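Trainee: I am attaching a structure below and will ask some questions about it afterwards.
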Amino acid sequence: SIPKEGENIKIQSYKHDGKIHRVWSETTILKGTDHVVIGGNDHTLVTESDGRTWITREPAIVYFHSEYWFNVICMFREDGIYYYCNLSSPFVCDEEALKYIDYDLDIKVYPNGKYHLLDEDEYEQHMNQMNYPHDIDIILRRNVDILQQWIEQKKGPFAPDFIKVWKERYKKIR
Ligand SMILES: Nc1ncnc2c1ncn2[C@@H]1O[C@H](COP(=O)(O)OP(=O)(O)OP(O)(O)=S)[C@@H](O)[C@H]1O
Ligand SMILES: [Ca+2]
Ligand SMILES: [Ca+2]
């Protein structure tokens, strides 16, 4: 169930109601442990819930954790490193894909370190429409606070040395 280094995997995101949200066709595995999966992708096909497709324009390093309710996408744009963080179930991985539930809230981090919590409106609507249990609401709000602290502390994928190591490792394997 732990992906191997050099493996190309699919990533499948779902909503709480079981519907597919988004699928990324190809991510190369850089690190696979029981707790952490790091991958890189570049010009991967992306499929939306209506089947519509688009191809990513730039490389990304992706960070998944088995014990935290978020995952982190690290983007290399012309004026520096952008992060897009999903609030989410932790991941599971099987032969089909690395899989998680998308829980609406998102955090964007700019090259200057500024972060913004996005999609409180999306979250409120979906939590009512799909009847998220109280304990999911508590865990997600706890994990928003944990993720803001990781960003402020430059912990995990927010460490500049993390970016140096994995961006170079992906450039070599690709
Ligand atoms: N797994 C991924 N691999 C590569 N790029 C990704 C990945 N996930 C997100 N991105 C990039 O991160 C940015 C935001 O991701 P989106 O696909 O917009 O996700 P999202 O923010 O969860 O959207 P909503 O709120 O569900 S419509 C875009 O630049 C994406 O290309
Ligand atoms: Ca999201
Ligand atoms: Ca969202």
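Using the numbering of Swiss-Prot, the residues shown for chain A are 5-178, in order.
The way this entry was determined, per its header, is X-ray crystallography, 1.6 Å.
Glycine is treated like the rest: Cβ placed from N, Cα and C.
From Swiss-Prot, here are the annotated features:
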ACT_SITE  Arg26  active site, proton donor
BINDING   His25, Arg26, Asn45, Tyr88  GTP binding site
BINDING   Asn90, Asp106, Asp110  Mg(2+) 1 binding site
BINDING   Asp108, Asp110, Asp123, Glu126  Mg(2+) 2 binding site
MUTAGEN   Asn45 to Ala  Loss of activity with GTP. Increases the specificity to ATP
MUTAGEN   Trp58 to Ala  Decreases catalytic efficiency with GDP and ADP as substrate
MUTAGEN   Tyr88 to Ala  Strong decrease in catalytic efficiency with GTP, GDP and ADP as substrate. Small decrease in catalytic efficiency with ATP as substrate
MUTAGEN   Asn90 to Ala  Loss of activity
MUTAGEN   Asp106 to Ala  Loss of activity
MUTAGEN   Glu126 to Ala  Strong decrease in activity
Trainee: Measure from the Cα of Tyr88 (mutagenesis position) to the Cα of every one of the recorded positions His25, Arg26, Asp108, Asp110, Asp123, then give the nearest.
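Mentor: Looking at Cα distances from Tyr88 (mutagenesis position), the smallest one goes to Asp110.
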Trainee: What recorded positions in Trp58, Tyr88, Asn90, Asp108, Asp110 place CB under 6 Å from ligand 1?
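Mentor: Going through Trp58, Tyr88, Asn90, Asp108, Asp110 in sequence order, those close to ligand 1 turn out to be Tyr88, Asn90, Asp110.
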Trainee: Which ones are near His25 (GTP binding site): of the recorded positions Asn45, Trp58, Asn90, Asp106, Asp110, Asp123, which have a Cα within 10 Å?
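Mentor: If one measures from the Cα of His25 (GTP binding site), the recorded positions that come within 10 Å are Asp106.
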Trainee: Under 6 Å from ligand 3 by C-beta, which of these recorded positions make it: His25, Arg26, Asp108, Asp110, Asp123? Sequence order, please.
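Mentor: Within range of ligand 3: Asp108, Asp110, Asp123.
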Trainee: Which one, from the mutagenesis positions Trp58, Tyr88, has the smallest tally of other C-beta atoms lying within 10 Å of its C-beta?
Mentor: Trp58
Trainee: Indicate whether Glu126 (mutagenesis position) is helix, strand or coil by DSSP.
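Mentor: Helix, per DSSP.
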Trainee: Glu126 (mutagenesis position): which of the recorded positions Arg26, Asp108, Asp110 is the nearest Cα neighbour?
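Mentor: With Cα distances computed to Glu126 (mutagenesis position), the winner among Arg26, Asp108, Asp110 is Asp108.
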Trainee: Within 10 Å of the Cβ of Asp110 (Mg(2+) 1 binding site), how many other Cβ atoms can you find? Include all protein chains, please.
Mentor: 20
